[PDB]
Amino acid sequence: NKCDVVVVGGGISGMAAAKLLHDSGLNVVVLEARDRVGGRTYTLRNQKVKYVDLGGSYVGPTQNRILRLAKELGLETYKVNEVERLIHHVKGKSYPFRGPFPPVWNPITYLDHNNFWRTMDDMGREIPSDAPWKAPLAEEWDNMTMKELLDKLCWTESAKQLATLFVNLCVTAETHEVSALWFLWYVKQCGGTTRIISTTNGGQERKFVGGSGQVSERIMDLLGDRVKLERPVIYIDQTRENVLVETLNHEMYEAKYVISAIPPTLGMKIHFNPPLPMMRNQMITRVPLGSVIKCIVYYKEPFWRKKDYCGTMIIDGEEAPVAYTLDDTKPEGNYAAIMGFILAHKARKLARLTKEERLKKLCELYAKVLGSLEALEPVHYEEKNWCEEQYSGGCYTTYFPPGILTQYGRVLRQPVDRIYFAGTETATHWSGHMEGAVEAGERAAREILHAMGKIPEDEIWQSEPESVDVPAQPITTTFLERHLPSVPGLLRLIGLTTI
Amino acid sequence: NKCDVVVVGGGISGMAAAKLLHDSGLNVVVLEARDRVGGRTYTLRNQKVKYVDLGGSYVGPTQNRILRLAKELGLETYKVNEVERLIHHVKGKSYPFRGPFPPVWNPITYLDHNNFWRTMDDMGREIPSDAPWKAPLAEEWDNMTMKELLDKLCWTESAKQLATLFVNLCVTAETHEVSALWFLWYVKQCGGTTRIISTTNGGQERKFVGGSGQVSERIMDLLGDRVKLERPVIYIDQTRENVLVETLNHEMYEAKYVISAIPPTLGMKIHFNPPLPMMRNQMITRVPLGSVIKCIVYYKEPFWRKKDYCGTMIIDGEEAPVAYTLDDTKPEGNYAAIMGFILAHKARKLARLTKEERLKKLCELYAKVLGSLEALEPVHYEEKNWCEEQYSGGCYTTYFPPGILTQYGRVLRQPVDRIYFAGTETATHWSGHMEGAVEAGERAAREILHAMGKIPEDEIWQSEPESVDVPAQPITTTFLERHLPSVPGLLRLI
Ligand SMILES: *[C]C1=C([C])[C]=[C@@]23C(=[C]1)N([C][C]([O])[C]([O])[C]([O])[C]OP([O])(=O)OP([O])(=O)O[C][C]1O[C](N4[C]=NC5=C4N=[C]N=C5[N])[C]([O])[C]1[O])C1=NC(=O)[N]C(=O)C1=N2C3#C[C][N][C]1[C][C]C2=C1[C]=[C][C]=[C]2
Ligand SMILES: *[C]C1=C([C])[C]=[C@@]23C(=[C]1)N([C][C]([O])[C]([O])[C]([O])[C]OP([O])(=O)OP([O])(=O)O[C][C]1O[C](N4[C]=NC5=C4N=[C]N=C5[N])[C]([O])[C]1[O])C1=NC(=O)[N]C(=O)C1=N2C3#C[C][N][C]1[C][C]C2=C1[C]=[C][C]=[C]2
């Protein structure tokens, strides 16, 4: 019944919030809908895989909050394998490469590719991380989809195709589904195009030894019986002196404050008294999560390494069920595995199939891409379709369709009386990621500490010292990358010389 | 506790479903979240207005189901005033006109306007009403917004501005918010551009004497204590022999079948056991409702009629809080009033203001557009911001953002075990309207009758005889309207 703060949701954000509050001496309760904590993180354990992350998994440089929290919990990271060559598979052919990005040889195509990424980052610099709706061209950019932006910027199909895959992979949505302003904000607040996408020096550099689910689990261990599992919140009443929070199994909790640490749209599952203010009421119907099946195919050995492939495949084309893979082999070199994402519309399309049918399709794809018959001999398979989850709504995160972020973005983390808002979606750095979950959980907790008069206003948002274990190299450009013209730029230079 | 069918939602669709089932001899219970029935319809009564529709109000030709149901309930309609001239107000100036549509004089502009509406209807003919995702170009049209389509088709700013207002008014959303495929389907399934937008011979021809709220109210009267008010459904369990439906006030209902007669996204307010199938689970997060404040300003007299204006104003431009009005005066000629809609982003923008501030802005706008100081002297004001409604989500209806209808549209009315889906959103004719609410409620009820073996499969979908009281005139085109070239067409001919 009675406590200081009810935290709705026991994912990383809710758990990080509860831990901060608990450490500060408050009585906290975590109400978790599922029979488990972790939410969009889920580490499955069995003898065949030992452990496997079926949800969020990767951490990297500049994600200092999750790294600190995980380290404090006694967790270690290891590096995702990127020793050997990456593969870019396009028009039925594999092109192995080193360095972070697929090489482009055609001079015009090179100009187009260079300009596109540059322009994405250029536009991003005009977008405040904490207020994307304040960008000078916010309305213009919000009123077009990423598809329209690609159509305008990409003068080659090659660039347009790679850019599309980039969007699909980053936010598990189609280019036509998402606002350009939102996507540009999303990339920028993850440190830019290079940082968001890279393995070495980027968001995918590392995984936790033992799985990411240990973050939430070990916090639950610390909190003990303060975490209530199988307590979906159905009702929040703020009409009386103390906030009343009711669960589906007919329990009532009474608190001074509430943190909502659930995906924004899942706020819809709660009936509010009094009703939410108009802007939030409508916002939570406007913010879907993306669509993904995360699939892990196990093999006797990491055979791709013998062919000087690290296991990273960037796979273009409608026929390919999986557009991106990473080596998921354990740091010890055993439980050899390829992790692949079935993205956006393909998650919808292929969900109809059986698990065995999806396995077959993946193996046949990998055999082609790796040029290896061994890919047809899996020893085990695990998958998770996040679209089916009632208490997630999707993965990885919430996307904003055209027009929504400028109209409703302001209210995402605006408190509603005594309800404060956590969740990765409310983060200003690495939103959509485990890192953002930590930032948002701890910020929301500190908003409550400030409301209680326990800390000053300037302590609500707190900077994080850089990890000593995972230092960040800066993202650099060359002179040529900076100043090479776009395709229309080159054409204007031709026009002026001809005239 | 125990009944044959639980209907979730006591709007027109839920009520029409419950009435059909009740009339067939089944024991029905209606679980309604609010302390009233009617949902997106709401008729307020007081001495100042007598009655006023603050939600859905208008009915017209080809809406034969709502007309039949209302007539059976003892309701009558009257005609919205369109005797005198309509006004098109653009770039700060009022252009009175007769006939249904604002005249365009510039030849190039005329060609562009003519082509646009014609193209909208041409495209709609390729969109199956019962399966828009089966349109030949479904993906192409679904993957662009209405803004992109208008940008492609409209060679004049004049056409683009009127087309934008048309979209804003029809679906209370911005052109950039909505899928082109969905919007083209929406218009087509209301009988086309002329039918959806027209007062005389269209969707806005008539209102119910006494208010539209009477449809739901009178069905509640028939059903008596079978209607449970202030029973928001929170939980549906289909794991056992009978379906279990739980409400917020801790009541449990047990039924053979359930009809969900709530806006699709409001399905999110219910926790499901077992979980919903993946496609519906995600669909109900992808389908918002539009944004509108419906405002009615009352005057001593319908003074605009004296200036030979009917009260219809089509008002372009960002500064105007209200883009569209109709005369809301009673058939008797008293309680003179102008009904206006504050649409889409303007509903969001102006919601910050006080009721009094909104009244002032509307009166000043109407004074300008009507060229009448009398507009500055209101005697009363009523308004409703549908964006604030927990158990509606918005008005008038659900819109589909780009990419959604083709990917998820199939599951909108697909049964989930013993749950069948009503609500205007699931209609195939006049979806988004009170007519669609009736169609969907009666169809969902008949799906359950068929599942019980009471009626054959071919009786699930039932045709409706035309109203004798509100007959439909056909929508016609002229030879020139049909064959005049577009702007690019004229350029190719040059
Ligand atoms: C799913 C997923 C996947 C598959 C993958 C991934 C992911 C995911 N991600 C994301 C993450 O995970 C997230 O962000 C997190 O986790 C979040 O957190 P939060 O905020 O906390 O949330 P959640 O988890 O959801 O939680 C919540 C909770 O609550 C609950 N509930 C609900 N409702 C309710 C409740 N309770 C009570 N009551 C009520 N009513 C639930 O149950 C839960 O528990 C990620 N992230 C990171 O960081 N990393 C990673 O890795 C991940 N993953 C991904 C990724 C991807 N990546 C890719 C590759 C390449 C690239 C990319 C991207 C970009 C660029 C490049
Ligand atoms: C709001 C509105 C307005 C302002 C206006 C209008 C409208 C609206 N509309 C629409 C209508 O109203 C609709 O459609 C109907 O009503 C619907 O129905 P239904 O389907 O049945 O639905 P609702 O109502 O919503 O109901 C539901 C119910 O449920 C309940 N819930 C929820 N949740 C829950 C519950 N319960 C239990 N549990 C749970 N959880 C609720 O509460 C409710 O009750 C319309 N329509 C028609 O027809 N008419 C009219 O007039 C209308 N309005 C509008 C219109 C406009 N118009 C415009 C002018 C010119 C033009 C236009 C358009 C187009 C073209 C042209």
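Following Swiss-Prot, chain B residues are numbered 3-496, in order.
From the backbone N, Cα and C atoms, a Cβ is placed for every residue, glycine too.
Listed in Swiss-Prot:
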MUTAGEN   B:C192 to S  No loss of activity
MUTAGEN   B:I199 to F  Alters specificity towards synthetic inhibitors
MUTAGEN   B:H382 to R  Significant loss of activity
MUTAGEN   B:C389 to A  Complete loss of activity
Filtered B:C192, B:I199, B:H382, B:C389 - mutagenesis positions with C-beta under 8 A from chain A:
B:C389
What is the Cβ neighbour count of B:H382 (mutagenesis position) at a 10 Å cut-off, with all protein chains included?
16
For B:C192 (mutagenesis position), the three-state class that DSSP assigns:
coil
Here are some mutagenesis positions: B:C192, B:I199, B:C389. Which one has the most Cβ atoms within 10 Å of its Cβ?
B:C192
Give the subset of the mutagenesis positions B:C192, B:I199, B:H382, B:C389 lying near ligand 2, defined as CB under 6 A from any of its atoms.
B:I199
Using Cα coordinates, what distance in whole Å links B:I199 (mutagenesis position) and B:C389 (mutagenesis position)?
23
Taking the Cα atoms as reference points, how far is B:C389 (mutagenesis position) from B:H382 (mutagenesis position) in Å?
23
At the Cα level, what's the spacing in Å between B:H382 (mutagenesis position) and B:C192 (mutagenesis position), rounded?
34
Where does B:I199 (mutagenesis position) sit in DSSP terms: helix, strand, or coil?
helix
